[PDB]
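See structure below.
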Protein chains: 2
Amino acid sequence: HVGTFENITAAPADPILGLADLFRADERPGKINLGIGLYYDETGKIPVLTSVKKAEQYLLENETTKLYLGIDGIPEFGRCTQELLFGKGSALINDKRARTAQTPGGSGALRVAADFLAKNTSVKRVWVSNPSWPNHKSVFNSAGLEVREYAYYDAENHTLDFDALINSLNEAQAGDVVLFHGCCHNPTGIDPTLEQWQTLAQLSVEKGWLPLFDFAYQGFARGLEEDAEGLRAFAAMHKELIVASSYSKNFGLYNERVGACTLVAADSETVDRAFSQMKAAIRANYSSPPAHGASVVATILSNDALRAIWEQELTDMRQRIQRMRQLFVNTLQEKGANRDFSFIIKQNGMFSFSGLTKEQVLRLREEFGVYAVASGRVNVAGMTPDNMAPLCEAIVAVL
Amino acid sequence: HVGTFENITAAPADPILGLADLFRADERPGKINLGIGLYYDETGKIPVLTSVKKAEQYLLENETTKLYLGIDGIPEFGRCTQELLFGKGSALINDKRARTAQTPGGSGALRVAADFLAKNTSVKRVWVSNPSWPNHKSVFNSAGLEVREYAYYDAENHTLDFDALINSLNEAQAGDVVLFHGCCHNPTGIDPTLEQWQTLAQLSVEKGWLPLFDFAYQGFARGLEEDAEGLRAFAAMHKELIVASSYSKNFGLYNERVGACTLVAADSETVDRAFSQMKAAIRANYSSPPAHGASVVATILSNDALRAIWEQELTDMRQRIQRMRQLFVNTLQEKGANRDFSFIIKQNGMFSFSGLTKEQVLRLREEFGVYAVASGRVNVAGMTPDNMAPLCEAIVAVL
Ligand SMILES: Cc1ncc(COP(=O)(O)O)c(C=O)c1O
Ligand SMILES: Cc1ncc(COP(=O)(O)O)c(C=O)c1O
């Protein structure tokens, strides 16, 4: 017969993971990886946090069974997740307006939400920032939802174009979904101020949007509580919203796939009715989530001694990135860059829009073995005191 | 504005997992759970295998990072999976005709296959046995694939209705997917003989079906190699096929979500092209799979010492279930059953298709605290020397 796989077309390279494959195969010893968002320590390693090793040790000696978790995962994991997102004494929690499912990573939480909406509501369009995480469009298209873009970044002044953002979103109709980065906007690193959040929250309720918050970097901007102010302004004003969160990065648990999808509705009867369909969409996907990574997170967040250790480790990560931002800017000037890169100090999180062209990013990789994303996004957390000088010499050589 | 979640219809109760929730709530003492397919030991517990504990200690001591796995997971995990399925010296492997993706459980493997087929092929129809695992239809429907049923079980002789199976698949077109259970058919426990497998393999190639094997219980019928005879009869004749396999049960790693989706095509260049689109379907779902569970399996299968331990543990599990099958039939007679349950001994795996009616199943639960699936499926692996007598007295009471 003809053959079913014979005419399949090869898939294009992932703009992020394809770069990581090239880096791994590169044989040059001085190669530098500033692509995929991984936290490196001063020594260039990607370590397991001490709080995580201690929690895994507890699990190894106390686990007696591997029997399936519920569709929505470990209950304590869900409860602790809502506390982090909304606060200890939140009204959503007391009113029982929120339900949380443990998911395989933030990516898994985005697909679950996308499947949930495409199959149980009349949602048709998702509004995503321009630029944004490249995988956002793929997740929502694969679920059958259209993806529209709204303006965000002023490339001239390296700032948030709040006028163009609101003008773009005026085309978003009621019932549409609008995606917001909770903090540390990927890839620009520019987040709204609290006042700008409150403006979007009020505009969101009067326009009829369904907010969808992507929360992959809580604690990397200013702090655990501070980074959730934007979400908590929306939460104090909307009847419905969705939060897809990730523990991959603030716990360094990338490959264990630890995330959550939290559903908020007007009242407890509606959220439970909606959550039953979300569990059905999970059942038809991976059935139940992996336990190891979420058990680690739950063990840490529920033990005051481990949590204290983890909160300090997260502070050290946040502050090392800030030190590298300063060192990055100073070193560029020291190596002969005549452009002003001071805007990089004002950006939060792991990434920064360097302003380099696709052709310059290509030169960096081929000629100097410095790997950045074609959009000019660089992982500041991949910079160390040892690789800063060769890295900045290469950037100056291509300007 | 009117809420987006108001017109959502509540999802029905899951036929398997909704049962486990009723069991956890039942306050009556002596309740017995013969529902969800978990392996219990002689004492009524769901333990962690010794080999799994050994492997987990090795990972705790030697893991230095939680860096993301590739989209397709741990390479060694895929190689050992192919050896398990096809044999150490298979032509499929030497010709490099197979590619394997690590997935979250067999469920995740099935969903990945469904998404891959729906988006990259002209497949529109999947044929599933009647009866089958209830979640099969949900997974393929989630991708928009039509699911048709073919006849399988002779509920009169308690055997494979091979004549009806052949006739009911007459309308299966070339390019349709036909789903086969590799061994330990769920729920009936009746598998095709080697001669019947070979007959199906010949018919499958003549009609141009795309075979999809669900392999969740390798090693629970007769043995690791013996249980794969049917798959290898198909593999020797077909240019293309798909295998969703699970390690949830033969390793007791249920909640770590350890599975694999294997893709087989005519040649190495074709499978590579097709596999790139499978990875794209994974990227738009959970991005990359969880490491812990698959790392355990790869460690055991690669270490000669641990593998010998695991194989003996799998033999112990298989043999206890077979003794419980014999004891179940003997005790039913002892307790006054006039219906002949000898067919139980001929069935393979954890599950016994008892032939009880939905009314009798509901009566066992509400009246005696014995929990089985409404189809009459009972988990033999949940029977113990301590609960056998009350269980059989309950059944006899409703016959
Ligand atoms: C904005 C954003 N959303 C989602 C994700 C996915 O996170 P995870 O690795 O937990 O799937 C990432 C990074 O991976 C991200 O930067
Ligand atoms: C036939 C069959 N396929 C797939 C599965 C799913 O297994 P997993 O837990 O790996 O998702 C099961 C049981 O759970 C099964 O019986």
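If you go along the chain as it appears here, the first residue is 1 and each next one adds 1.
From the backbone N, Cα and C atoms, a Cβ is placed for every residue, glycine too.
In this structure, A:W133 (L-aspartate binding site) belongs to neither helix nor strand by DSSP; it is coil. In sequence order, A:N186, A:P187, A:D214 are the residues near A:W133 (L-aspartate binding site), counting only same-chain partners six or more apart with C-beta under 8 A. The feature L-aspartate binding site is assigned by Swiss-Prot to A:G37, A:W133, A:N186, A:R377, with a large-scale study or a structure entry given as support.
As a published mutagenesis entry, A:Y68 to F or S (Swiss-Prot position 65) appears in Swiss-Prot alongside the note: Slight changes in activity. DSSP classifies A:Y68 (mutagenesis position) as coil under the three-state reduction. A sphere of 10 angstroms centred on the C-beta of A:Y68 (mutagenesis position) encloses 21 other C-beta atoms.
The note that Swiss-Prot attaches to the published mutagenesis A:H136 to A (Swiss-Prot position 133) is: Slight increase in maximum velocity of the overall transamination reaction between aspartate and 2-oxoglutarate. The Cβ of A:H136 (mutagenesis position) has A:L110, A:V128, A:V147, A:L179, A:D214 as same-chain neighbours under 8 Å, each 6 or more residues away in sequence.
The annotation that Swiss-Prot gives for the mutagenesis experiment A:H136 to N (Swiss-Prot position 133) reads: Decreases to 60% in maximum rate of the overall reactions in both directions.
Taking Cβ-Cβ distances under 8 Å and a sequence separation of 6 or more, the neighbours of A:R283 (mutagenesis position) in its chain are A:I71. Here the residue is the original one, but Swiss-Prot notes a mutagenesis experiment at this spot, A:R283 to V (Swiss-Prot position 280): Reduces first-order rate constant over 25000-fold.
Reduced to three states, the DSSP call for A:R377 (mutagenesis position) is strand. All chains included, 25 other C-beta atoms sit within 10 angstroms of the C-beta of A:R377 (mutagenesis position). In Swiss-Prot, a published mutagenesis experiment is listed as A:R377 to F or Y (Swiss-Prot position 374), annotated Second-order rate constants are reduced by >5 orders of magnitude.
Experimental mutagenesis is annotated in Swiss-Prot for A:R377 to A (Swiss-Prot position 374), with the remark: Reduces first-order rate constant about 10000-fold.
When Cβ atoms from all protein chains are considered, those within 10 Å of A:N186 (L-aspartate binding site) total 21, not counting its own. Candidate recorded positions A:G37, A:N186, A:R377 yield none lying near chain B, with Cβ-Cβ distance under 8 angstroms.
The two recorded residues A:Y68 (mutagenesis position) and A:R377 (mutagenesis position) have their Cα atoms spaced 40 Å from each other. The recorded positions near ligand 1, defined by a Cβ under 6 Å from one of its atoms, are A:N186, chosen from A:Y68, A:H136, A:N186, A:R283, A:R377.
Rounded to a whole number, the C-alpha distance linking A:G37 (L-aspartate binding site) with A:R377 (mutagenesis position) is 10 angstrom. Using a 10 Å radius centred on the Cβ of A:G37 (L-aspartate binding site) and all shown protein chains, the other Cβ atoms total 25. The maximum pairwise C-alpha distance among A:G37, A:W133, A:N186, A:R377, the residues recorded as binding L-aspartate, is 11 Å. In the three-state DSSP assignment, the secondary structure recorded for A:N186 (L-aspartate binding site) is coil. Close to the recorded L-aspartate site, the chain also has A:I16, A:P134, A:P187, A:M350, A:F351, A:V373: residues not among A:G37, A:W133, A:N186, A:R377 whose Cβ is within 8 Å of the site's Cβ mean position.
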